[PDB]
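Undergrad: Structure in structure tokens, see below.
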Amino acid sequence: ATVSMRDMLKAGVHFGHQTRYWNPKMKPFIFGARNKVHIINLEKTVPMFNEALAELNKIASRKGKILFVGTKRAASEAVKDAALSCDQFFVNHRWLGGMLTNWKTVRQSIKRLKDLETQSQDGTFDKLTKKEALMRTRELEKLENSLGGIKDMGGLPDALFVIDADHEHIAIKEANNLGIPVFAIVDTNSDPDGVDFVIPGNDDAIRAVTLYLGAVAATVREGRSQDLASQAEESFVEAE
Amino acid sequence: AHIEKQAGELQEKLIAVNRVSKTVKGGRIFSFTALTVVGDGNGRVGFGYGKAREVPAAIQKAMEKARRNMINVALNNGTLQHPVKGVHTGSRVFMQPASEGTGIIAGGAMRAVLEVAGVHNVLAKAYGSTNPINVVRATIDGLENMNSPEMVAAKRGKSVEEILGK
Amino acid sequence: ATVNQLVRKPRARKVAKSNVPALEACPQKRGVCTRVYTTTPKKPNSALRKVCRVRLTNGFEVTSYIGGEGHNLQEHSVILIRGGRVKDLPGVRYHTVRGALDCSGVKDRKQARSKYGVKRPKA
Amino acid sequence: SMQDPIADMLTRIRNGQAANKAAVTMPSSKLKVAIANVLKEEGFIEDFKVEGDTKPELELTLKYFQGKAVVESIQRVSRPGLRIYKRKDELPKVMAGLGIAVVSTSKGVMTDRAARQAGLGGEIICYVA
Amino acid sequence: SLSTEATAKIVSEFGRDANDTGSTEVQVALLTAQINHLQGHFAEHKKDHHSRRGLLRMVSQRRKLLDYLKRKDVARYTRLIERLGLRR
RNA sequence: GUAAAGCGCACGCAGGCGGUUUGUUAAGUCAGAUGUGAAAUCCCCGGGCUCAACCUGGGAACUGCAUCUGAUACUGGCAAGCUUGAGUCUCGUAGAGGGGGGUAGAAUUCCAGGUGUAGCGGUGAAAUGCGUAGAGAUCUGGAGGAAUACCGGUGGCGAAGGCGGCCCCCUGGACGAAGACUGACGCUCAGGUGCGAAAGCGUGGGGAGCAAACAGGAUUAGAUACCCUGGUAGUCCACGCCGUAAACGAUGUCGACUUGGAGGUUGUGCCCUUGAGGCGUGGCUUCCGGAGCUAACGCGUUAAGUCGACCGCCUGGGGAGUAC
């Protein structure tokens, strides 16, 4: 979409920093240092980013469910406001081994989480000794903390929403085995390598990790909306 | 499954079975190991090494790994024109284009694996390690870049691939 | 390395295939017995095996196995021997043709006829 | 130092296509042009220019189909010190004639198909895989 | 290392009259002139082997530059070789 | 690289090879042309004996060799360029490269005098040694020989192993930079001359400490190994004798190419030079990782990649680096 060219400049003038360390495999989109601070190249990034948004629009009519991974402290609040409701899922308490490949065990442990959470809230195990409630309380806590932003997920997702590759390589690894397209925002120490569409970015400046994500979020969500309204119209024409 | 070729009913090419144990910490290990190849007669990369506590579960794990994240390979049944100087972990093969009128000699189970591979006619004797696991790599690394043209335009064939890169 | 390098100094290969020192490129050979031996195995074992030393016609000397029950060798006779190594005993490179020269076939052999040298065997 | 310059041409293409470069430049020769022409029409390079008023110098554009390599390697067979010559009746077969040997005959540089159509033999420069 | 004032006399006397340092004749005459300077050190210092390594570089290279002139013009060569008193 | 296997290294004749262009030839090259190659038992097309074995006409690998005539795309020759290989002048710069000179203080050690009394030493614990002739240590002053810590750092240098007190004489090799020149004068290297980490080593010089042996102690189922005390050649210089090796990248020589960032640190252009910093361009040096390669570790722009020419070297173990 046309949104990517306006979005990149407005966000980017923090320039990142990350000392002079940076990552050589991202280097073409990294402009040369000014006294041991890294500076991003904002011009070469606009073809990549416009490319990403057109593919997002085409999946809109394809998806009911999005999965946001690669979340971190400085980024969490932007990942929440893009999800809005339980048709858009996210992981922020670290990824678990097999969340896509062993969805079979993962969905089983989610079904035990929503069964014992609805048991807790009616009040059913809270009678007797504190030991008998607390051993259920602790196991529910571990499932709730591990699952909390994916607990509702009605099936294997159509896409993968990445805000960092820095700690989250596995999610991407399995998403590629599952045959899922990744739509990425990578930082300066990240590599561009190995995911389907990239936005080159930097991990600092809370205004930049929001604006980057804000552009990615609009295209799929108002995209889906427009597909649904076109679905209503096709039957309603007949009966009037 | 996923990117897998237009396969029809299962290939159940069991190549090997073994059983492994340290026995160091609590009696022996009972679990078994399996090596299995799943193709389609037209040329595939499907090769799966898997394991479980008893043989039936060992093969079914191994057969999944033989069939998921495997690219189509486009040879024409029994003719192939463009092999590779095949190397896998010291086990080395070097097929070249050839008539099927001439026949195939190959030892053990191997003339049988090669006839389901579609690569029997180009094939020539292995060299490097003659270990059961790596001797069968004829149809994987030896086809990793390939074509098999039937077209009268065979002499324009590399031209046709450049003007798509243009 | 280089091909010119191969014109300047040739290829040379692994050691050729031998374990029978019989001379004249032949599987069987004659000699006169010098000694008969009761002897004990190599590898971890206990037996009383039969070997003869024969002094072959080339004047070298070899040790040959005397297989099956029922001993008939004499320690100064002319016999034919056939190469075929024995791993049970150290440096034993031969077996003796039980049907040849001064040899007689094994008692309670019917397993093979020509092999271990029995004319119309007994049970 | 410089002992075979058409193998050094070929190594510059070879690392060129593996390293995702669009064009590869080196010193030019009458032999280099004469080769490049055959590659250009058989699509093993896309196009080239020859440029330099002092001494000629060659810039060429690589073989691709999607953006990464579809010829694995190109190697010289006749070389400095190991010249190999083929007769009219003995012109070679490279990946069943989907691939080329570039063959310098007395009448010029051409492909194995044209050396055979002429009824010449000559020097076998390089094969594809 | 050779003196500024010898190097300028050598250039005046050897190669062509342009007073260049590059042509084959003036390059033998300059190499000779350092070789000779170094042989002045080797009037003593007979256990100083690591610098003798250096001598053989300059010497070998002169051997090569003599072959080259003699592959080219013989007048320059028969003059030069007699003109620096080289060999027997 | 380590499984067997890079020459110990520089330099280099013979041999082998040769960036790039014009002139020109035609050794090798290739096409053309002509002649040779008996016969089946083999191979192919025929034929015959009850098939087949067997035998055979015609065709053929007839398993082998030939030269003239044409070509100049390639290599070989040769002349003159070109620079794109390499070579050279004065200048600056960094460093433990080499040979010979000069020089100081400090502990052990020693001697003399002064002061002064009983252990000193050694260790796992121990005893041999040394000592009342006065030791050990300590004050003053002298003596003598190697060595010269730190600075010494992921630094720098040498041909590889190799190089470290400080200075000078004599001089190499390497790193940059401006003016200027020649113009393949190139590459590698069998044989080759030249050159030692260390000790071994002939004589002179020299000896403070340390030490194989040799004595004696201690250890222990014995103890030449283990562990201790005495103690000599050596170590130290000068010249001289075969250069051994774990002689390193356990990685051949030197050259071309391949996404890079950053550390250490230096020539030099540019910076409030403002962060051992940034950028332009060489320099050695090192972490990190892509393409590629590996059995594996690992290598990765200083390769262990893609390669280049030419060379060295390996081909199962023991027995043998010995025998000859």
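Here chain C follows Swiss-Prot for its numbers: 2-124, in order, are the residues you see.
Header entry for method reads electron microscopy, 12.1 Å.
The backbone N, Cα and C atoms fix where each Cβ goes, and this holds for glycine too.
Grabbed the feature section from Swiss-Prot, which reads as follows:
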- C:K43 to R: Confers streptomycin resistance but not hyperaccurate translation (VARIANT)
- C:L57 to H: Protein is not incorporated into ribosomes (MUTAGEN)
- C:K88 to Q: Confers low-level resistance to streptomycin and a 15% decrease in the translational elongation rate (MUTAGEN)
Undergrad: State the Cα to Cα distance, in Å, between C:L57 (mutagenesis position) and C:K88 (mutagenesis position), rounded to an integer.
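TA: Between the alpha carbons of C:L57 (mutagenesis position) and C:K88 (mutagenesis position) there are 22 Å.
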Undergrad: Can you count the other CB atoms that lie within 10 A of the CB of C:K88 (mutagenesis position)?
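TA: There are 9 of them.
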Undergrad: Whole-number Å distance between the CA of C:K43 (variant position) and the CA of C:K88 (mutagenesis position)?
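TA: For C:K43 (variant position) versus C:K88 (mutagenesis position), the Cα atoms are 8 Å apart.
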Undergrad: How many neighbouring Cβ atoms, not counting its own, are there within 10 Å of the Cβ of C:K43 (variant position)?
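TA: Taking all protein chains shown, C:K43 (variant position) has 11 Cβ neighbours within 10 Å.
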Undergrad: By a simple count, how many Cβ atoms lie within 10 Å of the Cβ of C:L57 (mutagenesis position), its own Cβ left out?
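TA: The answer is 18.
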Undergrad: What three-state secondary structure does DSSP assign to C:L57 (mutagenesis position)?
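TA: The three-state answer is strand.
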